[PDB]
Amino acid sequence: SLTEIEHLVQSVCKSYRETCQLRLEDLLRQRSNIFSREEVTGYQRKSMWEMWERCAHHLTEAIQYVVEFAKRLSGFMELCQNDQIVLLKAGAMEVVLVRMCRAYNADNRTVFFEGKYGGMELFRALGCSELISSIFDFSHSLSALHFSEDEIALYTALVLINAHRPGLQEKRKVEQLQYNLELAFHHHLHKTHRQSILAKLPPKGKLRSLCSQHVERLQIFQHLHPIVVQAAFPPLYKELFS
Ligand SMILES: O=C(O)c1ccc(OCc2c(-c3c(Cl)cccc3C(F)(F)F)noc2-c2ccc[nH]2)cc1
């Protein structure tokens, strides 16, 4: 069924298009729109907890778009609810991290944050310079691949649909989805003469370790200074918040 796989490609790309928050053309246009030194200093003088509140809410929104992305993946809703949650808890923040590279400019090492581009010194008040530097470096690595929009869509679908996640109840069912998405991805790379990115993608442990350091920091901030979340996915919220 060649058209089944082509239909999967089109359905993954559409779900991605509907949930990607900002258009790539917008991010690229805005690359010349850079925070002044005066604006940077304004961010640096903000309280750690106000920066935390801002960043925690951007990350919450980013997670919720990734959840909607997964819910629109063919067959995701047909998994048992325990499995949907296992997959989202393990991979939705990894997808957020991958998606960030779209908003990263490697020429000057800046990210699109709250309407303009700025460097990692924008986040000085958070006092997490090691984590921030790891996120920038990871985004720097990915930007070298010059990911197309469909590659990011297909790759991030696979970040989520991983039948090796511990705790899955219907592993065979997740495997079926995973095989079709892998075929979708590899077919698409072949059609576009882009199979060379396959050897350049992040080692799986790199993404896993960055996200576990990232989420652990968010849990520390959330314990010290909890933000209020507009919970759209009760079974998922319940696993992350306590
Ligand atoms: O709308 C909903 O129901 C909903 C449900 C779950 C949900 O989790 C968000 C989340 C967080 C996080 C964030 Cl982003 C901000 C502040 C504190 C945390 C904290 F660390 F405390 F959890 N970290 O990892 C995640 C995560 C989710 C899935 C994988 N990982 C956000 C929204």
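Here chain A follows Swiss-Prot, giving residues 266-507 in order.
Determined by X-ray crystallography, 2.0 Å, according to the entry header.
Backbone N, Cα and C atoms are what each Cβ position is placed from, and that goes for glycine too.
Quoted from Swiss-Prot, the note on the mutagenesis of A327 to F is: Completely abolishes transcriptional activity. Under the heading of mutagenesis, Swiss-Prot lists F378 to Q and annotates it as follows: Completely abolishes transcriptional activity. In Swiss-Prot, the entry for mutagenesis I397 to N states: Nearly abolishes transcriptional activity. The structure shown retains the original residue.
Each residue contributes its Cα atom, and for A327 (mutagenesis position) and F378 (mutagenesis position) those atoms are 13 Å apart.
The DSSP secondary structure for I397 (mutagenesis position) is helix. With respect to their backbone Cα atoms, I397 (mutagenesis position) and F378 (mutagenesis position) stand 13 Å from each other.
According to its DSSP assignment, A327 (mutagenesis position) is helical. If you take the C-beta of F378 (mutagenesis position) and look for same-chain residues 6 or more apart in sequence within under 8 angstroms, you find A368, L387.
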